[PDB]
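Asker: Starting off with a structure, shown below.
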Amino acid sequence: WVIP
Amino acid sequence: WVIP
Amino acid sequence: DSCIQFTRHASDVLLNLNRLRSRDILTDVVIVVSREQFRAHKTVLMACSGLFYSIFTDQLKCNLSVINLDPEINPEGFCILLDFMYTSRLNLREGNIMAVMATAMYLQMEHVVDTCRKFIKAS
Amino acid sequence: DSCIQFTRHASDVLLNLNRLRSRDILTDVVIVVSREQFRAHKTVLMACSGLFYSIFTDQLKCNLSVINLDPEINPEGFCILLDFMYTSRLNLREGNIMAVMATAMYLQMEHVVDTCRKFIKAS
Ligand SMILES: CN(C)c1ncc(Cl)c(Nc2ccc3c(c2)CC(=O)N3)n1
Ligand SMILES: CN(C)c1ncc(Cl)c(Nc2ccc3c(c2)CC(=O)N3)n1
Ligand SMILES: [Cl-]
Ligand SMILES: [Cl-]
């Protein structure tokens, strides 16, 4: 999971 | 396009 | 094999499937959550959820145009997860995280359940 | 928005759609190319091809279970492109590049046409  |  | 690969292909496919959903093109099922109705593509639901995969591989349920979820399922939690299915983006907030995790456990969306557990553990 | 994103989601969705294709689950169209028949999902075809997008948004053609391609289309070229649609992998070889480029131009798959033009220019 990432900060888009 | 890339070499997978 | 000796294939070449187009990096953005999967993302571009998903973006177009979401465009079809937004215009209600070739949607073949309505998911009923309490009073709320959500139109979607069975194939996308199966690709994202262990529960929908089980439902639509069933020889009788594969032909249903309406699926009613358990009355305990929250419509907002479902809406956030349906958006994730079609975009890879999860709108996870303090006010919705419990309903999102419970809905993801019911829908059998393992990666969503994992990030909810981690975010809850941090707080 | 304040969304989080799952990097592998789009690729995982496409991998599952290809698993459904391989097992012939929820396929809703057969594409006829000369004597050869190819089963697929209309939504995936539309998501990958400008030609299929035009065909299945048409109020009459959207309901067809069989689509016949132009007799000039080579079945091997189509097979390679259908595989690309479901995997992001293109089996481009010296012996098939002309048939692949011609099929991609007909199907309106801009990124495939671009890599074929570049590979031909190099040789
Ligand atoms: C497991 N399998 C062969 C398969 N083939 C095709 C599809 Cl569409 C599919 N989808 C599915 C099944 C289980 C789960 C998911 C999708 C997401 C998840 O967390 N569990 N799973
Ligand atoms: C252009 N548009 C709004 C849109 N919405 C939904 C879909 Cl499924 C779609 N697909 C499509 C159209 C044109 C092209 C492609 C897909 C691939 C391409 O090279 N050209 N295009
Ligand atoms: Cl997931
Ligand atoms: Cl393309």
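Numbers in chain C track Swiss-Prot; the residues on display, in order, are 6-128.
Placement of Cβ uses the backbone N, Cα and C atoms for every residue, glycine included.
Here's the feature list from Swiss-Prot:
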| type | residues | note |
| --- | --- | --- |
| MUTAGEN | C:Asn21 to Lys | Abolishes interaction with NCOR2 and HDAC2, no effect on interaction with CTBP1 and transcriptional autoinhibition; when associated with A-116 and 376-Q--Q-379 |
| DOMAIN | C:32-99 | domain 'BTB' |
| MUTAGEN | C:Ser59 to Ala | Abolished ubiquitination by the SCF(FBXL17) complex |
| MUTAGEN | C:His116 to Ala | Abolishes interaction with NCOR2 and HDAC2, no effect on interaction with CTBP1 and transcriptional autoinhibition; when associated with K-21 and 376-Q--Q-379 |
Asker: What is the separation, in Å, between the Cα atoms of C:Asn21 (mutagenesis position) and C:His116 (mutagenesis position)?
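Answerer: So the alpha carbons of C:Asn21 (mutagenesis position) and C:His116 (mutagenesis position) sit roughly 23 Å from each other.
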Asker: According to DSSP, how is the domain 'BTB' (C:32-99) divided among helix, strand and coil residues?
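Answerer: Result for the domain 'BTB' (C:32-99), in helix, strand, coil order: 30 helix, 15 strand, 23 coil.
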Asker: Return the residue, from the listed mutagenesis positions C:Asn21, C:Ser59, with the maximum count of other C-beta atoms within 10 angstroms of its C-beta.
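Answerer: Going through C:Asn21, C:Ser59 one by one, the largest Cβ count within 10 Å is at C:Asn21.
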Asker: Roughly how many Å separate the Cα of C:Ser59 (mutagenesis position) from that of C:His116 (mutagenesis position), to the nearest whole number?
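Answerer: Answer for this pair: 18 Å between alpha carbons.
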Asker: Scan C:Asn21, C:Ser59, C:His116 for mutagenesis positions whose C-beta lands under 6 Å from an atom of ligand 2 and note them, or write none.
Answerer: C:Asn21
Asker: Would you mind listing, in sequence order, the residues at least six apart from C:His116 (mutagenesis position) in the same chain with a Cβ closer than 8 Å to its Cβ?
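Answerer: For C:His116 (mutagenesis position), no residue qualifies.
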